[PDB]
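Only one structure is covered here, and it is reproduced in the block below.
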Amino acid sequence: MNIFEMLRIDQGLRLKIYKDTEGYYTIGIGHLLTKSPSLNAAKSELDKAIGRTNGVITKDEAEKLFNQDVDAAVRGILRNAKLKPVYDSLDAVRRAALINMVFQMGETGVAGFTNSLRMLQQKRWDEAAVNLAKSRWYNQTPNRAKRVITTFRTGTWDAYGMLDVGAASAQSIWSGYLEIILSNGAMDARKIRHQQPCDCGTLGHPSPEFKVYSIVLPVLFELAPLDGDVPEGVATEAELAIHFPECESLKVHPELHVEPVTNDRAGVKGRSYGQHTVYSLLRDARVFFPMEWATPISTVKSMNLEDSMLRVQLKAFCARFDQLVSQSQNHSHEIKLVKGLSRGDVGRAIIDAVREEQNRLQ
Amino acid sequence: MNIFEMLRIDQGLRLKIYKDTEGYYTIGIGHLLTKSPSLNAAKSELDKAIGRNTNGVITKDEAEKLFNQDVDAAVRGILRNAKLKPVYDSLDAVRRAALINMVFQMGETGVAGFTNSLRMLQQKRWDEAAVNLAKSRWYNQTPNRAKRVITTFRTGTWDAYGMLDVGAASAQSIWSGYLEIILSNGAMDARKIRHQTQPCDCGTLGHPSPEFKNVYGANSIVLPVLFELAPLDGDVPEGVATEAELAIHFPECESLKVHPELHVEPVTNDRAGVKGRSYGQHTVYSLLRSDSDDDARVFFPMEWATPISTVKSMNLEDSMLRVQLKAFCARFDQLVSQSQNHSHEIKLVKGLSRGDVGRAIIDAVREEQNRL
Ligand SMILES: Nc1nc(=O)c2ncn([C@@H]3O[C@@H]4COP(=O)(O)O[C@H]5[C@@H](O)[C@H](n6cnc7c(N)ncnc76)O[C@@H]5COP(=O)(O)O[C@@H]3[C@@H]4O)c2[nH]1
């Protein structure tokens, strides 16, 4: 990964205007806008900052805004006599770890770590990591401090997972659900149903009678917002924009669904698995596909984890989910995980995801 | 907890006679019966220990009676040992169990080898001793058990034997993702009983209709409680039990019967972009009603807690799975108990093994009859 992923995990990312801890309007990864109590005043600074917003900005814009902050923070480091020698000595990864401290505490704050910085400069990682864990910075935010400290000691991104909650949930959804339905048959073999009776065909080849409504995609889209912002329930067309931001032509078809897979498990006869609602996008001909949200994400959110820990586990969830997908045999391109930093980012990620699945078939 | 749960996690517990690493017949928590290769000799030796006709199958309270007999004998040998008596006497109750844990694993002569580590414990240098113990071969050979025993020495608490544990995530999984969803429709007693091939005015769990009592008995009673079975070793049966296979699924659950034709109505809900996902259609089980010694029965809905089966598929080390599943029951009971309107609608049946669950089910169902 990179320094951007590091701070999104440790600090978080917001693509809507929010009030920070002291109440001042901020965007992206902790980018201060104004000390004015006028929501419009901050928006005016935001509009000129990107040159476009209505208070909402995109992912690659927030990463463009982040790099502007990164260079300015590095600029101040070179202007600070206590932080210049250590930065010059550090390697690429450990430079990001020091930059994280400046983003959290300010250049004046990081300069206070006189003893800890000298141990880093003399490449005494174990010695420095023990001293950093004794500070007030560690006591205030130990989850973030542990990962930044672990980054200094080892120089790797390893802190950012066999017994992780996120990887266990990715293991939970694959073995306890997706593997069951995939064992039944192929995705193109899965029958399409109307809530009417229709011989509506299958996902791979929709029947000519179905073509009332065009192509249908035999791909299960599993949506994973990396901030855990999953909408509850299923959206009606009125609420569709609330559930799925920035999906231009998206529509929801409650009356159509993919047939569920019946299983016997844990003392339950005919447990229903993998019943999907069919959604469409503009291809006025449209593209129908079955998609659903990654349901462990909603449950892990209910555990009330610390915000950075929730982002850490969801990051492990997607990392292992893709790995299990890569090792999948005889089920090539049937499961696609749509990853987004926020719920809105998923909406834009859905559009390209469906386009790339069309191109492989067409 | 206590020393019994500590060793039950670290070593495991068996209620059937088994051969240990060296081939000797054993019961409970590493309790040697005989060095004879004759299974009958071991069964007779077990009978003399318990004062019963066991045939090799033992209960929890019997295995804990045998465990404390090993504990006292192990403490006695320690007090007879000049290298271990000063350190044992200085330690507190919890840290004493940790020292007893090492004796159970490697023997008094083995534990006596830790000359440097034991002296740090005697003069209360916890952090220093925990670092020195982690340098031994005992740590490299058995790292999961050594880590928990070392943490017990360092902190003097049972915290190592079960905040974001894998077991608690699965316990949150079943509560937030299933049980809470089903209960959001209404109370458990309001849930209707359904027949497979017919329409039956069968009533609800809280109020069984007169037609239901016509088919299954005029003294039949139905409990509006969902019994969630939790085997603490992860032994969950595959699939659903048939009438013939009932004994395999539920060992030593006396008079148990299964009614495939009866089921609790499923709850349809909207989740994760799914319209009307079907939830909680349960199989109805019955037991003979000890209330009135008759043929009248007690009907209840029962199923296994399937995250236990899911957690097993992650291929954890035996002791690590026991730690996580114990955390699962701790978080599952905590979530159920703290509910403000669903406290006695869900009852979690905990057992040390699958056989232990079979006897635990009866106690659970009898306990619900008296409450209602
Ligand atoms: N999109 C989707 N469609 C499904 O049909 C489905 N079924 C399961 N899952 C998810 O895969 C994983 C399988 O784990 P498990 O079954 O052990 O725990 C489940 C199980 O203990 C219980 N549960 C939920 N739904 C059912 C059900 N229909 N039958 C029996 N038990 C259920 O509650 C737990 C959490 O369910 P979800 O939190 O919604 O997510 C599960 C889970 O993350 C599904 N995901």
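Residue positions begin at 1 at the first shown residue.
Yeah, the Cβs are placed from backbone N, Cα and C, and that goes for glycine too.
What Swiss-Prot says about this protein:
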ACT_SITE  A:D20  active site, proton donor/acceptor
BINDING   A:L32, A:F103, A:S116, A:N131  substrate binding site
MUTAGEN   A:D20 to C  Nearly no effet on specific enzymatic activity
MUTAGEN   A:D20 to A, N, S or T  Complete loss of enzymatic activity
MUTAGEN   A:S116 to V (Swiss-Prot position 117)  50-fold decrease in enzymatic activity
MUTAGEN   A:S116 to F (Swiss-Prot position 117)  10-fold decrease in enzymatic activity
MUTAGEN   A:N131 to I (Swiss-Prot position 132)  5-fold decrease in enzymatic activity
MUTAGEN   A:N131 to M or F (Swiss-Prot position 132)  2-fold decrease in enzymatic activity
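Location within the structure of each feature annotated in Swiss-Prot.
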{"residue": "A:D20", "record": "mutagenesis position", "DSSP class": "coil"}
{"residue": "A:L32", "record": "substrate binding site", "DSSP class": "strand"}
{"residue": "A:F103", "record": "substrate binding site", "DSSP class": "helix"}
{"residue": "A:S116", "record": "mutagenesis position", "DSSP class": "helix"}
{"residue": "A:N131", "record": "mutagenesis position", "DSSP class": "helix"}
Roughly how big, as a whole number of Å, is the Cα gap between A:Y160 and A:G161 that 4 unmodelled residues would have to close?
10
Rounded to a whole angstrom, what is the largest C-alpha distance between any two of the residues A:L32, A:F103, A:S116, A:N131 that the record assigns to substrate?
31
Between A:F103 (substrate binding site) and A:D20 (mutagenesis position), what is the CA-CA distance rounded to a whole number of Å?
14
Same chain only, sequence gap of 6 or more: which residues have a CB within under 8 Å of the CB of A:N131 (mutagenesis position)?
A:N115, A:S116, A:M119
Starting from the Cβ of A:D20 (mutagenesis position), draw a 10 Å sphere and report how many other Cβ atoms land inside it.
13
To the nearest whole angstrom, what is the C-alpha distance linking A:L32 (substrate binding site) and A:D20 (mutagenesis position)?
9
So of A:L32, A:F103, A:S116, which of the recorded positions has the fewest other Cβ atoms within 10 Å around its own Cβ?
A:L32
Length in angstrom of the chain break flanked by A:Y213 and A:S214 (3 residues not modelled, CA to CA):
7
Which whole number of Å separates the Cα atoms at either end of the 5-residue gap, A:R283 and A:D284?
7
